[PDB]
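A quick write-up on the structure given underneath.
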Amino acid sequence: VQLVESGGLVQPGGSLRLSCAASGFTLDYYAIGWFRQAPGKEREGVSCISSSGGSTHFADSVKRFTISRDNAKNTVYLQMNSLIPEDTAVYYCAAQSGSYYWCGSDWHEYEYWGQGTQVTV
Amino acid sequence: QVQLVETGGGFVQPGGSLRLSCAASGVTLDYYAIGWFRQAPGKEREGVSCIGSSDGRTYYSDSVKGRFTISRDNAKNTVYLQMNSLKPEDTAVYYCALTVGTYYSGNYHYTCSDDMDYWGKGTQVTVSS
Amino acid sequence: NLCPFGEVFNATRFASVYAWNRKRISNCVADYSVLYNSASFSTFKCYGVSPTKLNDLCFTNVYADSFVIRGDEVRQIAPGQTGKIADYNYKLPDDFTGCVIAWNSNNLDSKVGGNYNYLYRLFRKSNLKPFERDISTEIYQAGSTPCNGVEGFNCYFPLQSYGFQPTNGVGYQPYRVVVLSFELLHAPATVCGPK
Ligand SMILES: *[C@@H]1O[C@H](CO)[C@@H](O[C@@H]2O[C@H](CO)[C@@H](O)[C@H](O)[C@H]2NC(C)=O)[C@H](O)[C@H]1NC(C)=O
């Protein structure tokens, strides 16, 4: 049971795409959230996709970002556009089995965590 | 953000006395136990004394046999350990600790076990000739 | 004849986990979709069944156990777990069939100064068997010396208040938990979905 992120330098105005692919379990029933942490700042919620497929954006910044899931490939994608230097951080995907529409902004409530991939702008 | 600060340690001759102080700040719980523990060199930490916030009830380890007294000043948020008839066996770092109290079936219960919610950094007590 | 899930999930007060409450649910129509098709539950984990298809299932009885624990402890309400809660308070069997549902209740169950009414068993001589409930309050002898009815070092009152405060970190906040056990007995079903 594992989460593996991929897709992280780039400079302002560019686009990057991050993927979270899971092993050892099926991600259909899980909500997947992306959290990021910059040096010297708190860990912050980026975006989340519920088991239903609904999208929620947490950071007022990214409200420029899109999130999607491919149940068939057991993966989730975060599309980052119009990159800025304030978007430099370690990005994490996390999985939690909640109710159908649940997507929580608080990282403490998520069971499963990826390894984390650095995005530098 | 509870913080516990122990003061009052130092050196004393066998048979002498010391009064330690545990100054608590940031305590937001209404009911809690405060304990004094000690760790002698090379040995595991052990409880010395326990006091309950609401009524000042106390208990002691068997090692203390009547020579130590724990007490609280509520107006200063400070708990004291008066240590009399000190012996070389008493040499140790003394820690104070705070942990949440318990309400059950109309009464409060206070327990200082080896696991406490918050710990001070400790103060050295040395009993020597 | 709808099943009274509201009485369970929306009860004003919940039990302490050491004295966890069980409600038998029988002879009614169960609409589980009101639970699953919501954004309300940070934990909604089913064992042996699919959450999307609960309304297709028929059981002789459904048991709804409910109680409050800390957020960091919700993971112990699962088959095969260990820790103070699974070991000493509420134990699920390896072959559990049912759903574990939980949600943060800081808005109802924390209090300035601490809410002391929710307790858990902190000391016990041996682990609970699945679905065992222990409400005894004997002094726990942690060392070799008998306690003889007096509390002290190594002689502990066995229950502990959480003392929830609204400023606690989320891992230390209260979570309400409902465990639905689906009884698999070869007998006439009395709890079926609407269909
Ligand atoms: C327990 O809570 C409420 C009681 O008001 C029931 O309904 C929820 O709240 C409003 C009221 O219509 C609506 O959003 C939904 O009906 C419920 N919320 C969500 C997020 O679905 C709720 O159904 C009750 N739970 C039961 C009966 O199991």
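Here Swiss-Prot sets the residue numbers for chain C, with the shown residues being 334-528 in order.
Method on record in the header is X-ray crystallography, 1.9 Å.
Note that Cβ sites are derived from N, Cα and C of the backbone, with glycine treated the same way.
Features as listed in Swiss-Prot:
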| type | residues | note |
| --- | --- | --- |
| DOMAIN | C:334-527 | domain 'BetaCoV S1-CTD' |
| MUTAGEN | C:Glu484 to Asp | Increased replication in human TMEM106B overexpressing cells |
| MUTAGEN | C:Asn501 to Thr | Reduced host ACE2-binding affinity in vitro |
| VARIANT | C:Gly339 to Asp | In strain: Omicron/BA.1, Omicron/BA.2, Omicron/BA.2.12.1, Omicron/BA.4, Omicron/BA.5, Omicron/BQ.1.1 |
| VARIANT | C:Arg346 to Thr | In strain: Omicron/BQ.1.1, Omicron/XBB.1.5, Omicron/EG.5.1 |
| VARIANT | C:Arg346 to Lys | In strain: Mu/B.1.621 |
| VARIANT | C:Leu368 to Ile | In strain: Omicron/XBB.1.5, Omicron/EG.5.1 |
| VARIANT | C:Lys417 to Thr | In strain: Gamma/P.1 |
| VARIANT | C:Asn460 to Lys | In strain: Omicron/BA.2.75, Omicron/BQ.1.1, Omicron/XBB.1.5, Omicron/EG.5.1 |
| VARIANT | C:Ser477 to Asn | In strain: 20A.EU2, Iota/B.1.526, Omicron/BA.1, Omicron/BA.2, Omicron/BA.2.12.1, Omicron/BA.2.75, Omicron/BA.4, Omicron/BA.5, Omicron/BQ.1.1, Omicron/XBB.1.5, Omicron/EG.5.1 |
| VARIANT | C:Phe486 to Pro | In strain: Omicron/XBB.1.5, Omicron/EG.5.1 |
| VARIANT | C:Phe486 to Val | In strain: Omicron/BA.4, Omicron/BA.5, Omicron/BQ.1.1 |
| VARIANT | C:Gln493 to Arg | In strain: Omicron/BA.1, Omicron/BA.2, Omicron/BA.2.12.1 |
| VARIANT | C:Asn501 to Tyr | In strain: Alpha/B.1.1.7, Beta/B.1.351, Gamma/P.1, Theta/P.3, Mu/B.1.621, 19B/501Y, Omicron/BA.1, Omicron/BA.2, Omicron/BA.2.12.1, Omicron/BA.2.75, Omicron/BA.4, Omicron/BA.5, Omicron/BQ.1.1, Omicron/XBB.1.5, Omicron/EG.5.1; May enhance affinity to human ACE2 receptor |
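Within the set of variant positions (C:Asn460, C:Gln493), the lowest number of other Cβ atoms found within 10 Å of a Cβ is recorded at C:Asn460.
Each residue contributes its Cα atom, and for C:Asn460 (variant position) and C:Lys417 (variant position) those atoms are 9 Å apart. By the rule that a residue counts when its Cβ sits under 6 Å from some atom of ligand 1, the recorded positions C:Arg346, C:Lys417, C:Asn460, C:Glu484, C:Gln493 yield nothing. The subset of variant positions C:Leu368, C:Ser477, C:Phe486 lying near chain A, with Cβ atoms under 8 Å apart, consists of C:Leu368. Checking the recorded positions C:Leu368, C:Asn460, C:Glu484, C:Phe486, C:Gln493 against chain B with a Cβ-Cβ cut-off under 8 Å leaves C:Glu484, C:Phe486, C:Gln493. In this structure, the CA atom of C:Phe486 (variant position) is 12 Å away from the CA atom of C:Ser477 (variant position). Among the recorded positions listed (C:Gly339, C:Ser477, C:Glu484, C:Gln493, C:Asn501), C:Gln493 has its Cα nearest to the Cα of C:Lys417 (variant position).
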